[PDB]
Structures are given as structure tokens and as C-alpha cells.
Amino acid sequence: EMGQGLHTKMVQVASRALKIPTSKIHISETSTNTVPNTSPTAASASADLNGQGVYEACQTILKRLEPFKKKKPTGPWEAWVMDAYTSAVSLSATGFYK
Amino acid sequence: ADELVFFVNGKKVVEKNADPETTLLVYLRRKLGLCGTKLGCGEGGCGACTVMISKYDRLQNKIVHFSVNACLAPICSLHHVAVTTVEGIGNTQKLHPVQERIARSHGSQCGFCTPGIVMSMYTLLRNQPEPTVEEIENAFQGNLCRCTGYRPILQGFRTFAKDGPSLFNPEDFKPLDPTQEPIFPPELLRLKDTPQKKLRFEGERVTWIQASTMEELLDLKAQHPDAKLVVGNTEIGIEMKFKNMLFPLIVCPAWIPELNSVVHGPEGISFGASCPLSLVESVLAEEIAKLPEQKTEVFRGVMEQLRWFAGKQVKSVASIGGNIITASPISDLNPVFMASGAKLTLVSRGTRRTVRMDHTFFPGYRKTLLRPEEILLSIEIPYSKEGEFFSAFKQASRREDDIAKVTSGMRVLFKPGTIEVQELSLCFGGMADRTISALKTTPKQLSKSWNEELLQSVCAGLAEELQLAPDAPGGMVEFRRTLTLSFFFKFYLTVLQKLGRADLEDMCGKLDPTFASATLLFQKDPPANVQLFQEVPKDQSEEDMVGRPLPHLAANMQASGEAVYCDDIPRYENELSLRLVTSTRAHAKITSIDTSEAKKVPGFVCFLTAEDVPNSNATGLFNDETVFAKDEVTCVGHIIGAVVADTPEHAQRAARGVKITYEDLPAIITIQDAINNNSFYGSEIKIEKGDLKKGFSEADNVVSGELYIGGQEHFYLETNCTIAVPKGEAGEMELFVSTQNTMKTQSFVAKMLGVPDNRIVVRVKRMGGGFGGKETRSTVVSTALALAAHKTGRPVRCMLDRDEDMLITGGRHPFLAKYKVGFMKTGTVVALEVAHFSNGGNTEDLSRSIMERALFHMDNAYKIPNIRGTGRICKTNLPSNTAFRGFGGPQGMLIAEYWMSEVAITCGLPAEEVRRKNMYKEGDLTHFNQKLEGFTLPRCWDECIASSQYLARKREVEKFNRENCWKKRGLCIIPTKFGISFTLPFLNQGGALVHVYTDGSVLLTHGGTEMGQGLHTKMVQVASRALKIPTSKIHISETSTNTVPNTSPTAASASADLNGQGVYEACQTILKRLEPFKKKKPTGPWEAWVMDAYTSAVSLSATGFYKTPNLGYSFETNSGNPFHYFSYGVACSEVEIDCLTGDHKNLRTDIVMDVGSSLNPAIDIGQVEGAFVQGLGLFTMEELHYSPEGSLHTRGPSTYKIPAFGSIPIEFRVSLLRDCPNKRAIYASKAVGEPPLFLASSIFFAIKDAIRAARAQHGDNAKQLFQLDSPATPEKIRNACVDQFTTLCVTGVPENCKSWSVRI
Amino acid sequence: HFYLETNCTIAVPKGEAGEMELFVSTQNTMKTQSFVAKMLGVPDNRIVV
Amino acid sequence: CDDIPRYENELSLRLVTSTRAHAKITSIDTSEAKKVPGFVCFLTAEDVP
Ligand SMILES: Cc1cc2nc3c(=O)[nH]c(=O)nc-3n(C[C@H](O)[C@H](O)[C@H](O)COP(=O)(O)OP(=O)(O)OC[C@H]3O[C@@H](n4cnc5c(N)ncnc54)[C@H](O)[C@@H]3O)c2cc1C
Ligand SMILES: O=c1[nH]c(=O)c2[nH]c(=O)[nH]c2[nH]1
Ligand code: FES
Ligand code: FES
């Protein structure tokens, strides 16, 4: 983030992908020990590239939560997540795009 | 003058405003930033702060070197010396041989004690380049290690000794070149030729005068009698730090030549009062070597006491005068000085007098007959005369660096050519508020002949004269009384022997040869150790390190003091310090809080309480705890609030100015208190199988009884510590924490603040030990600190002092068991009922899970067809007890082995036969209906029984016992079964994240935390195999909630299993991605595949995850598997007890352990040894004492005696079972951390066997199936060896009187 | 460019294994890491930007 | 970046740059720099590991 509102856009993207409010998603920083081998934030293309990456990481999480969603299609986001956690399902994912 | 000038690692320090209250440890760490030197205790008992001092000694005219405790050395005592720290001898770029050998020999696990031990060994080598094995062990009397079990440290350092597949190769150790040590600062040599002048230092509260001449000292003492002398500071430093005493004017006389002199006179040797005992020791040693035995009786008495007096660090600076004038009731020297009538010269301006230490020298508690203006100049220790014999005695909890329970000096003078008593002196410490003489007993024996009548007279006399009040400070009233008589008996026999060697055998009679062993002075044979493990296949790549003894990845850094623990992190310029304020009442309403005095302390910022909590004051694993006390306090140590100040000194002072008013509420302390008040965490837990009525009715015999098992303090050498750094945006905070549980730290901070978890990052690089103590209880510091940071917008730090940590953070659960066992005459057990009670303290925490694991292990290794166990967790007004390595298993299994011991005795059959024939077999179901597959225990048993030559050794033990009346041996072999997996199924999960950078280097992280168990090392070994690249290309830097989320605690021995699988999966994903590049260039190197993947836009980042499958037990239905697999092992231990003192030697232990296919045999053997020695402490040494009002008395290494270097089995053999792959864990390994700990029960039951022999010897009537609670301390051992001495000392507990301590 | 914030680096040495953490005003964490690591002669895995 | 609090042991760096478009460096004299209070070191190419 250099004032172009990239984190703002990625949160907006993630919120649509996950179908939860933006209030429940946070970005703190960019770091080589969380995402390696990154291209510079340049060529106007950072929302294009990182938005797809974010989208894919979100889709993985969704896919992992869908058994818990089916079992409780009304019960809130928080219940799906806790259910996944106590069934020992991973709540961490990478995403990538080229 | 008033500039303080000294050197640190060769660099001159000029301190223009030295404060007398500043310790060297604080100066090194906080002023100079040299954090290799550690705080472990602040009271001189652990040696984590050891450094070397060099100076030009003007009196001896040469450069000298000695070791000190930096925690107790005032910088104002250090003018014109040269300090060397661990940083001063070497670094990872060029390690000193001492650093290299401790690292490479697997002598550094958690690493927190490593610098201190390094500096003890370093100092020894600077003084003696070719030490003996004995001198090496002696170097570490004042160093503690909680992880290693000590064996590898000594084994590595044995390579320096003049008198000297494998885990390490000493042949590869680089040689010592002493010309390459640091120069003695030339400036100090120059300055040696200037007169010393008097220096004056002025601090916030204290003035320090370093006096250069006797005149200045006596003048100052005349004009200001209040001036407090300080020499070594090893008492004053304690009084100041622990008893809140302030002496605003101090005078240090250490430089004054008259106080440092040694004069050989006709009557004896006179020591200046400021002579260190190190100098007394070397002077008396040489005197004893060269003079006739007849003249050195008293010298040898002093030396005997100095053997067991602290360690090298304390004795280097502690003065003979300081010990005398301190006038502790438990002085080890004053009894000897008094018994020998040692001559003290006292002076003041214009007065000189000489006195003989007798009863009148010590009038009252900590007083002498010195006038306030008088100092002690010298003490003459006397030559012994013909017919004059001397003995000194000390019995403590542990032999090395411990405080006397009873200590004594005893002297007799015979009328010449006779066996008639001319003089008799019997003096004791630990029997009164002062050093006392047995003045009513002793004169009656004058003119008597040294014979059985005198023995019986003196014992009757001592028992009447040396009364103790039930409430006597220290408790252990019966034991202490027994010791006075027991010591006299040894003296009696010793004098018989000494008479004998004076050709008067005919007159006094010879010693019955079965009594001779009673009079031997402690000697321990040199150690002999064996480590057996399995070689990896000949085919295995040299780059595949799985199953190889790779040293801990941080070992070199730990040896060099470069490894960073939480408090070693540099402070931000705006960083504040936090001090917790805790309840001094077990149960009370908080009436009011007065912060008026606290606000006056310079740098005070604020006092945080429940009202300052932004969101929720409800915390802890079951949400039943406060962040800060609200309305009532429910234990002594309950956190009420927290002071925030600029510095720790100012936070501590301000905290003392927080005055709290209480109104007491009914307190529930003990397990019994809880049973009577029906106060429990939840309902009864129960496992039951078969038919209990039938079994008992079928049984030939039934035995009932109880067992009490004392709790345990973790004594991680690094206490609890958190730094919280507020980021100023969106509630973001980063915490650096010594914790095994990042997830709960994160959750608890977030909930307290009312922010989402995604705002809070918790980072753990490494812990200086955890052992379960940091699975949950770390959060009580983390939340406090987080709040301070939030409130102030500034980083805030808190590291607990040892006393704080030990009081607040709780321990292993004490257990009370009531059992009833039914068995046949053959020793086969057919029925068992056990009720378990644990003392959980004032929050639930992990108590219920700990009870479940105890119940899951009440079988130990034994098939019992009809069985019923219950557990109940008591809710009390004590600190909340928590996880400790074993987590209820050790307690469960000790009870099992205890009734098992009584089955064997009742049947009159050999215990090993009875254990073996009750042992499970392959395919059996446990009492909880889990099938035992891959049941290796019988193999472990047969190998151990054979390699330890158990049967031949039985014969030697029996023979020893028939030939010795006052020493006995015992021998026992104990098995164990330990279920692997968290009792809560869903905690059996872990995650990893891996990156490959475009240079080919790999950055790995996983949910596990490093606490010295070598978890990161193992995960690197795993990743290296999985990726097929050298370990050198893979790095783990830290554990963090923002790299791997929702991690279970590093606990349940499980972390290598879970994180190993996660790492493996993450690695498999990367390999799947590189496959197409591998295929195109199959020999082209790893770096080329990676760069190719990168330039092909292929992700080089992956998560990995694992969950342990098929787990979930139901108590309702006694079905489902709680465990993934079981660990198995056997230990055979031999002991020799002192029937007169309760001391014992651990002669030999042999362990066979099933660790599957070890991931790392060096680490796994280290875990076996470490775990075993923690169990050794639990069952035989470690004891917590509480006031009747629930206040912990035991708050430091002075009173809490963990195993020392000298505690471990002399002969210590560990074998990892060969050829036992465990399919269902990572690379066929098994978890190792907790299962070995219970095998130290072998020492407990070996002691129990020896005691049984002692009771057969001297008992008469003696109850068979006598009681031995845990821990089996010297007190319990001695009290159980009933004899003519105990019989004359027993009786009391007059009804419900007040006593020092209550069993909780 | 006249970015209102000029170029700025904080580098924090960790004293273990060549590890170093850098706080940087940069659009390019990867090349920052790479260039620091090559200059020091340590692997990328020791350097966090 | 510069709003991050300094560590109590934190140092400051200042680059020394060429005042010529194209030249040989004939010599460097740090003798006046060494006189400045708080001066620690002057890094050059020879310091690169
Ligand atoms: C880890 C540890 C272990 C210990 N173990 C033991 C043990 O096993 N047995 C035992 O007996 N003690 C033990 N001690 C106590 C202590 O080490 C000794 O009492 C030591 O001899 C004190 O000497 P010092 O020079 O450090 O005294 P300081 O603390 O400097 O002074 C102690 C007292 O003596 C006074 N004083 C000192 N010199 C003179 C003088 N010439 N004239 C008048 N007053 C004087 C001081 O004013 C002060 O009141 C231990 C202490 C520690 C920290
Ligand atoms: O089954 C266990 N659960 C835990 O939470 C834990 N913690 C520990 O030290 N050992 C164990 N064992
Ligand atoms: S910290 Fe100094 S001896 Fe423990
Ligand atoms: S390695 Fe010694 S205390 Fe940890």
C-alpha cells in the first residue's frame, strides 16, 4: 500500500469471495515471510494479480467450510468456523495467480 | 573520588553516577546490552548469571580469576576489576573450546543455563588447565539445569580432565590454547602501583563507601555505627531483594589488608574477617595435607562443611566474617566455630578485645555481642590437641548448595592416655533461633568413659534439652530431633574408631564391622555412562539426517549467549515496565486499595485494576478466572492489579506502595477441606470394567491404604515473560512471549481488549524451558502486559522474578489416593478400586483433563480384569495447578506401582515376578477398552532386566544389607505404558507454512514452539528428507500466529508427530509443483528447478496440515480410542540409603525406552535423561510447603531443591529400543517428552526396598506395609527407618495446634 | 517522484544465524530481501522485509 | 516507517555520495568524521561481507 487503496480493494474482494462483511477481514502488512517471491507493486497491475490470488485463497477456505455450511445453512459464519476448527480442518490457505 | 571504573570483556567502563543498588547482572544486561548472562533466580542458587572476575591481587601479588553470581555482585564492589561474560570468551564465528564441547556433546537443550555453566567451566580452566573429573563436577555445585539431566554436560567436559555408534566425536574437538585468552587489561596493571583511596557512591536511596584503610572503617563506624558492612553481599543482597530491607549507608571493607590476612600462630590459623571461604578452603586444604592428622581435626570439620556450602560463585566472595556476623540459625560454620571455641578479635576506634565463641556470642535471633561501633577483625581456627577429636555434620534436602535442616560441630578432649572425657562440646544449627550448645547435656558426661552408657546418656539428654515447638519454623520436628541424636551416634562411633587408631581399642572396644559404614564421609564414585541407539541403514544418504544424532540447531548460539530469549530483546526507547500486585490472603474481600505511596515513586505511570479492562475480565481456559481480582481474592498470589513504571526497580517499589485492605472469607486449602465442603470442579470422573464384587470375593487377599503425592514447580530456568508492542492502528498489537500456547495467548488478549483475533500477533522464538507450566499460565502475565500497552500506547515488558513466578503460576497437581486391591497368593491381581483426589486450586484450567489422564494410566503396565477408578478435582483457595510433563500419568502410575509393591510383599514373592505375570500382553484391551498393538513393553523388560544384570545385582544388595547395620541398599525395576495424544481429540492437529525463495533457500515455520526439546531441529530433519535437500538450505526462525493459525499448545509429547506431518505435507505440495521441472532436468540442481518454477510463474509457497485420525473416547460408553499409540519403557534403579540421616546415593539406573525409529537419537536420549531426572526430583527431592493459611513458603532454589549435577545416577545407562518402527507417526518415530518421567519411580521403590531392609534391621514389631508418601525426601526416609533414636524423639502434635506448614 | 515520504529503512539484526528484519518504504520486498542477502552472503530465508 | 519507535540501542546512518560525475577516488580521509561525538564507523566497499 502506497496510497492507491490496494488493501481496501483486496478486502472488498475477499469480502465478496467469502460472503462476509469487510469488517471481519483485516490486512496488517506485507511481508516476505508470509508471501514469498512477489513482483513489485507496479505496472498498475497489483489489484489484478493480488485480487485473483486473494480470490483463490478464499475459494479454498469456502470449499473446506462447505460441509459445515450444508449441515447448518442458516447458523452464522462463526459457527461454521468453530465447527471446522473442532473437526480439525485447516483454516489457512495460500492463493496464487499468473 | 566517585567515578566507578572497571572492564567488561576488555572494554573500559566509566560509570560517573554508580548506584549502590545496581547489580552487575542488571548493568551487563540493561546498560551494556550483553544479554548472554541470564537471570534465573536473583538469590545465588542457580548460576545462570555466572561470570568471571579477574584482578591484580595486591596481597598475593599476581593476577587472579574467580567466578561470581552477577545477580548478587554490587557494581560498586567492582572498582578496578575485569569482568568476563560468555560473550568475552567466544562466539559462533570462533567458539571457545568450552562452548564448542557443551554444544556438540548435547549439553545444551533449552540453552538458558548454558552460559552460566560455560563460565563455571571456563573459570575452572583459567585456574587449572588440567582439572580432575572431581574438580569439574565441583565447578558446577552452584549451577542448575532443568532440561539435560546433567549427564551430557559432564561427559562432554570430561574431555578436559587430566584423569578422563556414538552421540558425538571428542576427536573432532579443537584443542585449548591458553595464550589466546583475553589479555588482563594493561591499565589495571598500571593502576596496581597507586594507593587505593576511599570511594563514595551515591544512589537514589543508598550511599556506599569503599574504605581503603582500617582507620577509615573504624572512624566511620565510630561516627556512624549505623553504616552497614558489606563484603560478599551474599546475605545483604538477599535481605535487600527478598526482605525489603534498606540500609541507606553501606561501607565495603574488602580492600583493607588487615581484614584479608592469614597468620599462622601456635594455637591455630587466624583469618582476616573479609577472607573469602574459597581462601579459607585453599589455606586449610594445604594445612591438612602437610600437618599431622592429630592437629587438623578442626580444620577437617570446617572443610567438611565447606564441601556442602553453596558453590564456587558464592564461596569466591562470601566472607568467613560475614557468615559469623550474619548469625543465621542455620549457619554451617558457627556450630563448628562454637564447638572448637574459635578465637574472635573485635575492634572499634581505640578498642581491641578477644573472645571465645561460646553460647553468649549469639544472644538472640541474628544478634551477636558486638557493640554497634565494633567490627570483627579476625577468627583463629584452632589446631586440635592430642586426644582431641572433631566431627561436623550437615543434613539438608539436597547435598550440594542447600540450607541445613540440622548442622553441627562436635568436639571431645580426653584426659591423656585415657578414654575419660576432659571436655565435651555439642553445638547445633537449625534447632533454635540461634546457634546453640547442648550445655545441660554436656557437663554430665565429664569424667565418664567413652562407652555405651555415655552414648545412651547423651541421647536421652539431647532429646530433652533440644525440644522443638510444633510450630517451630521449618517444621520437620521429629526428623530434626532424630538428626541431633543420629549425628551424635556417628560422632560416638567415629570417636571409638579414632580411639582405636590411638591404640586404646582394649579400653573402649573395637567397632562391630557391620557398624563401620555409619562413620564414612560422603564419597561418590566417578560416573560411568552408556548410551545405546540404532545406526541408520548403510544405504541412507549422508544428507538425510532423519535418525541421525544431529545436535540441536541452536546449541552453538546457546553456548555463546547469542541465542535470544524474550527479555534479551532490546527495549524500545519508550518501553515501560509492569509489576503484578498479588493477594496476600487465601480468601478475602478487597475492602479498599490505596495507591497513595505508589504514586510517589519516581517514574510511576499507573495502577491497572479490573475497571481498566476494556471488554471482558473473564479469562482462563474455562472462563472462570479474572484478569484482575474483582471484589474478592481466592488465593495467596491472586493477581489484583499491575503497576506500570519507567523501570523494573521503580515498578517494584511502586508495587510495594499499593496498600490493600482485606476482610477474610472462609478459606478451603487442603484436599480434605475440599471433600468436607463438597468443593469440586465438576462431577466425578469414572472408568470401570468387569465385576468388582466377584473379583474381591474371589481374591485370596485384599490390601487397603492411601498414598499422598506432593505437587511440583516446573522451575523452567527462564521464568514467564511477555513484551507487548502496540501498533497504534486498528487495535493491532504484537506480543513476544515465552509460551507453549500462542493461540490461547492471542485469544485471551483479544477477548480482554475487545478486538478480533486478526489484530493480535503472538510470536515465540524460544523458551528457556516450559514443561507444561507455559501451556496456559503464561497468559496471566501476557494479558496484564497487553492491557498496559493498549492503555499507554507504549511497548511494555514484564519478566517474573523467580519468587513471583513460583507463587502465581502453579504446579503439578498434588494427589491423594485411597485404594483397595484384591489378588491371589500367586501375586495375580483380580480386583482394584482406586479413588483419586487432586488439588486444582482456584481456577479449573487443565485439572479435569489431568484427572482423565491419571485414570487412563491407573493400570500402568498391568491387566486387571475387574477395576474401578474415580477422580475428583478439588477446588481450593490456592494458585491454580496446571500441566506438568506427564499430566496426571505419573500420579496415576505411582499409585499403581505403590499397591503393586504391597501385593508383592504380601505374597512374599519377588516384585519383578509379580509385575511380569500381571503385565498386559499384545492384543489385550486396557481398562478403557483400547487394544494394545505393537506392544513392545515385554522386549523393553527382557532387555533391561538382562543388560542391568538385575538378578546378580539382587544378590549383591542382599549381601550388603546383611553386612551393614546403618546403610542399606535397594533395587527395583519398573515398567511404563504412556498413551500418546491429547485427551481432547480436536487438539490433535497441526499446521505448517513453507516458502522456497528463488535462491533455493527454504523458510519453514509450524505451530510448535521450541523450549529446548529440539522440536525445530527435528522439523528441519523431516523437511530435509521430504524435499531431498541438505538441512543447511532449510531454516526455521520462529513460531507466529500470523504464519500458522489455530495451533494447539506444544504439549502432550505430540508436537513432533503433529507438526512433522504438517511439514511433510507442505513439502510434498512443493515437490508436486517442481515435478515437471525435475522431469525436464533430472540431474540439474535444486536451485535450477526452483528458478525455473519461479520464471514459469509457479507458486513456491504452501501450507500443510495434519489431524490425528480415528480418535475419540467416551466415558459414558467406555469406548473409542483416546490415544493414537503408546510409548513403552523400563527402568531398573539401585540406591544406597543412610539410615541415620535419610540421605541416599543413586548408584545406578538402566533405561530401555521405545522411541520407535528415533527422528534424532541424540535429542531423544536427552529427553529420556531430562524427563527421568525431573521424575527423580518429583519422587525424591522436590517439595512445596504452604502455611496453614495457604501462603506458599517455598519460592526459590534456596528452599526448592531440583536435581543438581551430584543428584543423578552415578552409573546412568540409556538404550533406545532397536527395530521397532511405529508406522502411524512421522517416519516411524514415537513421541518421547513425557513417558520416561515416570520411570524415575524406580528410585522411589528402590528407596522403599532399602527402608524395608532398615526396618527389619532395627524395627521390632515394625508395621509391614509401612507408609512412604511422595516425595521420599530425607525427612520421610529417615523417619521411616525406625530405631532406638527415632523412638526417643517421637510424640506430640498436641491436638489442633498451630504448625509452620499443612499438607495440601 | 516527490513521494511525500522519502526512502527509509530500519534494519533490526536478530543476532542468530544471520537473521535480520527490515522495515522499508518500498514497492519491492522481494528485491530488497535478495539484495540484502547477496550483499551479506546469507540465504534469502534469513532476511525478512 | 520513521514513525516506528527507536530501540534504545538504535543507531543512525548517513550516506556519503560523490560530488563528481566521473572520477577516480584517490583517497578518503575520515579524520574529521572521527571527531564528531557519537561517531561509530564509516562503511565502504571493503566492509561488504
Ligand atoms: C546461594 C547461597 C547459598 C548459601 N549457602 C550457605 C550455606 O550452605 N551455609 C551457610 O552457613 N551460609 C550460606 N549462605 C549465606 C552466606 O553465603 C554466608 O553467610 C556468607 O558467609 C556471608 O558472607 P558475605 O561476605 O557475603 O556477607 P555480607 O552479606 O557482605 O554481610 C553479612 C553480614 O555480616 C556483616 N559483616 C560482614 N563482615 C563483617 C565484619 N568484619 N565485622 C562486622 N560485620 C560484618 C554485615 O554487616 C552483614 O550484617 C548462602 C548464601 C547464598 C546466597
Ligand atoms: O493429554 C494431554 N493433554 C494436554 O493438554 C497436555 N499437556 C501436557 O503437558 N501433557 C498433556 N497431555
Ligand atoms: S540468577 Fe544469579 S544465581 Fe540464579
Ligand atoms: S538446557 Fe539447562 S536449564 Fe535448559
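Going by Swiss-Prot, the residues shown for chain B are 3-166, 192-1331, listed in order.
Placed from the backbone N, Cα and C atoms, the Cβ positions cover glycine too.
Annotated in Swiss-Prot:
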type	residues	note
ACT_SITE	B:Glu1261	active site, proton acceptor
BINDING	B:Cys112, B:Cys115, B:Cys147, B:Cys149	[2Fe-2S] cluster 2 binding site
BINDING	B:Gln767, B:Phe798, B:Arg912, B:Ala1079	Mo-molybdopterin binding site
DOMAIN	B:228-413	domain 'FAD-binding PCMH-type'
MUTAGEN	B:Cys535 to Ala	Slows the conversion from the dehydrogenase form to the oxidase form; when associated with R-992. Abolishes conversion from the dehydrogenase form to the oxidase form; when associated with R-992 and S-1316
MUTAGEN	B:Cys992 to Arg	Slows the conversion from the dehydrogenase form to the oxidase form; when associated with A-535. Abolishes conversion from the dehydrogenase form to the oxidase form; when associated with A-535 and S-1316
MUTAGEN	B:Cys1316 to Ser	Abolishes conversion from the dehydrogenase form to the oxidase form; when associated with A-535 and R-992
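Features per Swiss-Prot, on structure.
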| residue | record | DSSP (3 states) |
| --- | --- | --- |
| B:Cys112 | [2Fe-2S] cluster 2 binding site | coil |
| B:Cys147 | [2Fe-2S] cluster 2 binding site | coil |
| B:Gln767 | Mo-molybdopterin binding site | coil |
| B:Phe798 | Mo-molybdopterin binding site | coil |
| B:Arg912 | Mo-molybdopterin binding site | coil |
| B:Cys992 | mutagenesis position | coil |
| B:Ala1079 | Mo-molybdopterin binding site | coil |
| B:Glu1261 | active site, proton acceptor | coil |
Among the recorded positions B:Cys115, B:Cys147, B:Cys149, B:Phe798, B:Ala1079, B:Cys1316, name every one whose Cβ is found under 6 angstroms from ligand 2, counting any of its atoms.
B:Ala1079
Entries of B:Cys115, B:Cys149, B:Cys535 (recorded positions) sitting next to ligand 4, with Cβ under 6 Å as the cut-off:
B:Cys115, B:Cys149
Distance check, please: Cα of B:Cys1316 (mutagenesis position) against Cα of B:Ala1079 (Mo-molybdopterin binding site), rounded to an integer number of angstrom.
46
Cα-Cα, whole number of Å: B:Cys112 ([2Fe-2S] cluster 2 binding site) versus B:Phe798 (Mo-molybdopterin binding site)?
11
Among the recorded positions B:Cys115, B:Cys992, point out the residue whose Cβ has the most other Cβ atoms within 10 Å, with all shown protein chains included in the count.
B:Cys115
Going by DSSP, is B:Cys1316 (mutagenesis position) part of a helix, a strand, or coil?
coil
Out of the recorded positions B:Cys535, B:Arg912, B:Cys992, B:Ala1079, give me the one sitting nearest to B:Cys147 ([2Fe-2S] cluster 2 binding site) by CA distance.
B:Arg912
Given the recorded positions B:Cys115, B:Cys149, B:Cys535, B:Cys992, B:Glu1261, tell me which ones have a C-alpha lying within 10 Å of the C-alpha of B:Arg912 (Mo-molybdopterin binding site).
B:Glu1261
Same chain, not part of B:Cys112, B:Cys115, B:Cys147, B:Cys149: whose C-beta falls within 8 angstroms of the C-beta centre of the [2Fe-2S] cluster 2 site? Give them in sequence order.
B:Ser110, B:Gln111, B:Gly113, B:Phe114, B:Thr116, B:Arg148, B:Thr150, B:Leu744, B:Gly795, B:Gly796, B:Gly1039
Cα-to-Cα gap, B:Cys115 ([2Fe-2S] cluster 2 binding site) vs B:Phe798 (Mo-molybdopterin binding site), nearest whole Å:
16
Residues flanking the Mo-molybdopterin site, with Cβ no more than 8 Å from the Cβ centroid of B:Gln767, B:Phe798, B:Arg912, B:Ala1079 and excluding those residues themselves:
B:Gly797, B:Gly799, B:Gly800, B:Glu802, B:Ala910, B:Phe911, B:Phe914, B:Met1038, B:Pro1076, B:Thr1077, B:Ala1078, B:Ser1080, B:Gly1260, B:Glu1261
Within the chain of B:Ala1079 (Mo-molybdopterin binding site), which residues six or more apart in sequence place their C-beta under 8 angstroms from its C-beta?
B:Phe914, B:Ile1007, B:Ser1008, B:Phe1009, B:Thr1010, B:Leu1014, B:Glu1261
For the C-alpha pair, I'd like the distance in angstrom between B:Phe798 (Mo-molybdopterin binding site) and B:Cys992 (mutagenesis position), rounded off.
41
Among the recorded positions B:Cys535, B:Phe798, point out the residue whose Cβ has the most other Cβ atoms within 10 Å, with all shown protein chains included in the count.
B:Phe798
How big is the Mo-molybdopterin site in terms of the longest C-alpha to C-alpha distance among B:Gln767, B:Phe798, B:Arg912, B:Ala1079, in angstrom?
12
Compute the C-alpha separation of B:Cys535 (mutagenesis position) from B:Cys992 (mutagenesis position), stating it in Å without decimals.
20
Tally every other Cβ atom lying within 10 Å of the Cβ atom of B:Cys1316 (mutagenesis position).
23
Roughly how many angstrom lie between the C-alpha atoms of B:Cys992 (mutagenesis position) and B:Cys149 ([2Fe-2S] cluster 2 binding site)?
37
Between B:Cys149 ([2Fe-2S] cluster 2 binding site) and B:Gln767 (Mo-molybdopterin binding site), what C-alpha distance do you get in Å?
16
Who sits close to B:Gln767 (Mo-molybdopterin binding site): which same-chain residues at least 6 apart have their Cβ under 8 Å from its Cβ?
B:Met794, B:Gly797, B:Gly799, B:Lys801, B:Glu802, B:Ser805, B:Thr1036, B:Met1038, B:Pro1076, B:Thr1077, B:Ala1078
